[PDB]
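> Submitted below is the structure of interest, expressed as structure tokens.
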Amino acid sequence: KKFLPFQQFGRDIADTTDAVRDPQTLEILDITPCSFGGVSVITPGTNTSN
Amino acid sequence: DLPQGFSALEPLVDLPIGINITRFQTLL
Ligand SMILES: *[C@@H]1O[C@H](CO)[C@@H](O)[C@H](O)[C@H]1NC(C)=O
């Protein structure tokens, strides 16, 4: 990101902070939320198998 | 004669001075 010298952080449209200027090293870092995904379970009937 | 166009001003200075203002001057 082309962060301008004054800019402290950026946001997702949900207000949740997308990226931050680190307070000890002036690097601009993205904050992605930790890895997730929906768990569909595919099964015969328990009448047939577990 | 102010030139027609668009350009976004960037914050360069923050003054935590708390001063009451209502008038001003320019220094040629
Ligand atoms: C904080 O400390 C480190 C180690 O001395 C230094 O390199 C860094 O520039 C300091 N950060 C700020 C914002 O002054």
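Swiss-Prot numbering applies to chain B: residues 215-242, in that order.
A Cβ is built for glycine as well, from the same backbone N, Cα and C atoms used for every other residue.
Under natural variants, Swiss-Prot gives B:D215 to G with this note: In strain: Beta/B.1.351. According to Swiss-Prot, the natural variant B:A222 to V carries the annotation: In strain: 20A.EU1. Swiss-Prot lists B:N234 to Q among its mutagenesis entries, and the accompanying note reads: Increased resistance to neutralizing antibodies.
If you look at the structure here, what lies around each of the features I listed?
Counting every protein chain shown, the Cβ of B:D215 (variant position) has 2 other Cβ atoms within 10 Å. DSSP gives B:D215 (variant position) a coil state; it is part of no helix or strand.
The Cβ of B:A222 (variant position) has 4 neighbouring Cβ atoms from other residues within 10 Å, across all protein chains displayed.
The C-beta environment of B:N234 (mutagenesis position), restricted to residues of the same chain at least 6 apart in sequence and closer than 8 Å, is empty.
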> For B:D215 (variant position) and B:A222 (variant position), determine the Cα separation and express it in whole Å.
19
